[PDB]
Number of protein chains: 2
Amino acid sequence: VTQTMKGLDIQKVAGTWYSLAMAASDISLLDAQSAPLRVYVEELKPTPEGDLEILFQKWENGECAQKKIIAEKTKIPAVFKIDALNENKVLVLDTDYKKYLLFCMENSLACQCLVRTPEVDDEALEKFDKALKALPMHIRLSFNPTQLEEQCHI
Amino acid sequence: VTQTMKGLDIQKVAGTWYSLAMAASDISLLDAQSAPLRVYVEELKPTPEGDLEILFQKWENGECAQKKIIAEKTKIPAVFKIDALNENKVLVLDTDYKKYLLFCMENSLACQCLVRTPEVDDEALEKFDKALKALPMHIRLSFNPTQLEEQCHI
Ligand SMILES: CCCCNc1ccc(C(=O)OCCN(C)C)cc1
Ligand SMILES: CCCCNc1ccc(C(=O)OCCN(C)C)cc1
């Protein structure tokens, strides 16, 4: 991935978001309620040091678990690191802070269209599909306003 | 769905096809290996009477089953009926006979991009995405050339 947000201000992504849409390189990354990159974002909390804590839900062991991860900053403002068995990158592609944010997680790849409200944002989906045009995605999911107001988008 | 192939010649769709891509109105229609509209097309056999027998595979009870369905003609050449508990329609959106065919099954909705060979047809995917632009799809899957040569696209 070689789309990053030039000039990103990480403090301005703070707050409420909805996972409107998701996509991944491999079907198995999103196909089941319990698939590993089926993660629903709740809230971003930038630290004063400029790390980004992520609140999200994950369907786990037949139910909707509350989860909390922190992505550590790098020399590149639009690029964060999650420590695990593998070195995994979080990239911010594009945001306008007040309506949408596009990002990817990569080691292979999953991306999302975040929005501030439980509404279908045709414009934000256009920009998302445009950004995926380049990437080798084999599954795409989108959610309706009813699902967006439910735990794990049921 | 109000995209049908004007002038369709049902005899000319006979033969080998690959389910390159699928999409559906509802995630649950395609999400699992065993989801009900995860059906992989093998072969179309038009009858002399102008019905269309469909050979396909379905992941069933932990394995890849061989299946055979016949879709009955209507007064509209691009529209067929499958008899079940519900009245279910098969619509041919568009074909060039020698490379691609787009169709939908509807009662709510699932569509596919068929191709004659195990190759990624960028052009045929463009026409497919164009045809879905209108429809309310919430899941899309595509398959690579390796998967296309395997039973149930493993
Ligand atoms: C704009 C930044 C959004 C980042 N959001 C998320 C990033 C990662 C995860 C997440 O669940 O991490 C997956 C685990 N690692 C080891 C692959 C969940 C949400
Ligand atoms: C160009 C025509 C292609 C039609 N292909 C297919 C049509 C239907 C099916 C199929 O599996 O039918 C689903 C069962 N009914 C009752 C909803 C599988 C393949």
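Throughout, chain A uses Swiss-Prot numbering, with the displayed residues spanning 19-125, 132-178 in order.
So this one's X-ray crystallography, 2.1 Å, going by the header.
Cβ coordinates come from backbone N, Cα and C, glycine included.
Record features, source Swiss-Prot:
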type    : residues        : note
VARIANT : A:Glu61 to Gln  : In variant D
VARIANT : A:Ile72 to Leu  : In variant W
VARIANT : A:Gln75 to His  : In variant C; found only in the Jersey breed
VARIANT : A:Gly80 to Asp  : In variant A
VARIANT : A:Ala134 to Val : In variant A
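In the vicinity of ligand 1, defined as a Cβ distance under 6 Å, the following of the variant positions A:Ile72, A:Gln75, A:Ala134 are placed: A:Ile72. In the structure as shown, the Cβ atom of A:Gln75 (variant position) sits within 10 Å of 19 other Cβ atoms.
Shown are the variant positions A:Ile72, A:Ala134; of these, the residue with the fewest other Cβ atoms within 10 Å is A:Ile72.
The shortest Cα-Cα distance from A:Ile72 (variant position) to any of the variant positions (A:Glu61, A:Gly80, A:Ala134) is found for A:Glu61. Taking the Cα of A:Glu61 (variant position) as the reference point, the closest of the variant positions A:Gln75, A:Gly80, A:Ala134 is A:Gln75. Counting 6 residues missing between A:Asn125 and A:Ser132, the deposited model places the Cα atoms of those two residues 5 Å apart. Long-range Cβ proximity for A:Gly80 (variant position), meaning a same-chain Cβ under 8 A and a gap of 6 or more residues, is found for none.
Of A:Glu61, A:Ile72, A:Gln75, A:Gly80, A:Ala134, listed as variant positions, none is near chain B by the criterion of a Cβ under 8 Å from one of its Cβ atoms.
In the three-state DSSP reading, A:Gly80 (variant position) counts as coil.
When other Cβ atoms within 10 Å of the Cβ of A:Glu61 (variant position) are tallied across all protein chains shown, the result is 13.
Note: the Cα of A:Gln75 (variant position) and the Cα of A:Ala134 (variant position) are spaced 16 Å from each other. A:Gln75 (variant position) carries a strand DSSP state (E or B).
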